[PDB]
Amino acid sequence: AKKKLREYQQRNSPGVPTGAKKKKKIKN
Amino acid sequence: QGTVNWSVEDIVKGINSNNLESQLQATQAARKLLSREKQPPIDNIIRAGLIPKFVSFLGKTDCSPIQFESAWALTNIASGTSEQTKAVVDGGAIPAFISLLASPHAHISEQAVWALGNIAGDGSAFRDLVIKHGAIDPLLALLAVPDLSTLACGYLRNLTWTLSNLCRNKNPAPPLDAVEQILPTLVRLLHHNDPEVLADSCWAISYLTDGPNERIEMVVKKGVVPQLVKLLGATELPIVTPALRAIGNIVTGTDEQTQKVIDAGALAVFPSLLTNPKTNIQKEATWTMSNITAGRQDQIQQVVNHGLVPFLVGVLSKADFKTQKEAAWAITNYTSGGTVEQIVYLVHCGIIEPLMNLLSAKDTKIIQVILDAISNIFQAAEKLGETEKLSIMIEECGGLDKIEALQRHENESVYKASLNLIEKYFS
């Protein structure tokens, strides 16, 4: 059977990469 | 020097002053306070009661600079904790930012795009609340141009990033009709040549394919799989990482959805992906392989033809320990679905000895995975009589010691497989 990304990253994350959730604006 | 480091007390005195120009200066001073990188006093700004004032300034249509300054200030409060984002939302910022998307000042619209990205980014409830307030139509209208290249780079990146947060989280996944609304312009962003737009478009696609098979199908039927495979071979690591995550998500679906990934040519990129020096790429590429070797025999055969079995032997032999697991899974699923000829081919590529070496690990879950695989391999060699040759291989590389030392293990599954293995093939 196939293991979805939640079962994948259950014995892997924290540490699995993702895009930026929130972004602070520091320059113009 | 005018608005450099105001005290919160001065900002408050200016914002409460009944002089719109005094309020603008105080709001800019608040924005600069909130923009510094050493611990900006978000909570002090919240406690002073400034958010309702900032939200009110969003509607000052005839003072466009105070719209920008308060938009920027609120953007940076919304960039903090859930509690801080919630303070912005409770001030009614969401409908005021959506009204700003249509502003004739591109820098003000862009700032409303950004603030909505931070709010939607906090989680699925605020994500769906941004959607209920009607943000998707004005966001997508800003991308309704004949050619995205005529838009400013930062503007386009900001729209892409915010759309990807509207695609993002999972309990629950975004509304189906909202996903359908966004996908066509997302497909378009996936063909734009800017590294950051591409990376965030791949992230969006990765979110959308992380769920049940009906969600994978929504994406796959838009035809993006070949473009994802192309992006998979990018030199930019910020692109291959989400591109690979999306591909890996898609091959968790049906055999048919997996086949489009194979049809698209994805297996030719895996020699470099399974040897990639970034260990996360190599972990996710091996996980992706384990869901392909869980496919049909014709799909396992395509893995063989592309020469990927020596690459799995390599990852099993030497890799990050977590990566070696994924390779163990890839092997056990291969052994589960493959023909006998495909299974004995594993032995010809050298799978046995790196499997035995990994029996020395402490993670109980793999002794299971590994012992299952050697069980399946013994079972397939038996249908050609080659049981002895395999038993001496396992004996010569010190794997026999591991298998029998293992039926004094604290697990029913471990030591009933251990001791089973010994009786039919080691006596």
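Residue numbering in chain A adheres to Swiss-Prot, whereby the residues present occupy positions 25-52 in order.
Each residue, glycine too, has its Cβ placed from N, Cα and C.
Quick look at what Swiss-Prot annotates:
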MUTAGEN   A:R30 to K  Impaired methylation; when associated with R-18 and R-35
MUTAGEN   A:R35 to K  Impaired methylation; when associated with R-18 and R-35
MUTAGEN   A:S37 to D  Phosphomimetic mutant. Does not affect interaction with importin-alpha
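Known features from Swiss-Prot, placed on the structure.
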| residue | record | contacts (Cβ under 8 Å, 6+ apart) |
| --- | --- | --- |
| A:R30 | mutagenesis position | none |
| A:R35 | mutagenesis position | none |
| A:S37 | mutagenesis position | none |
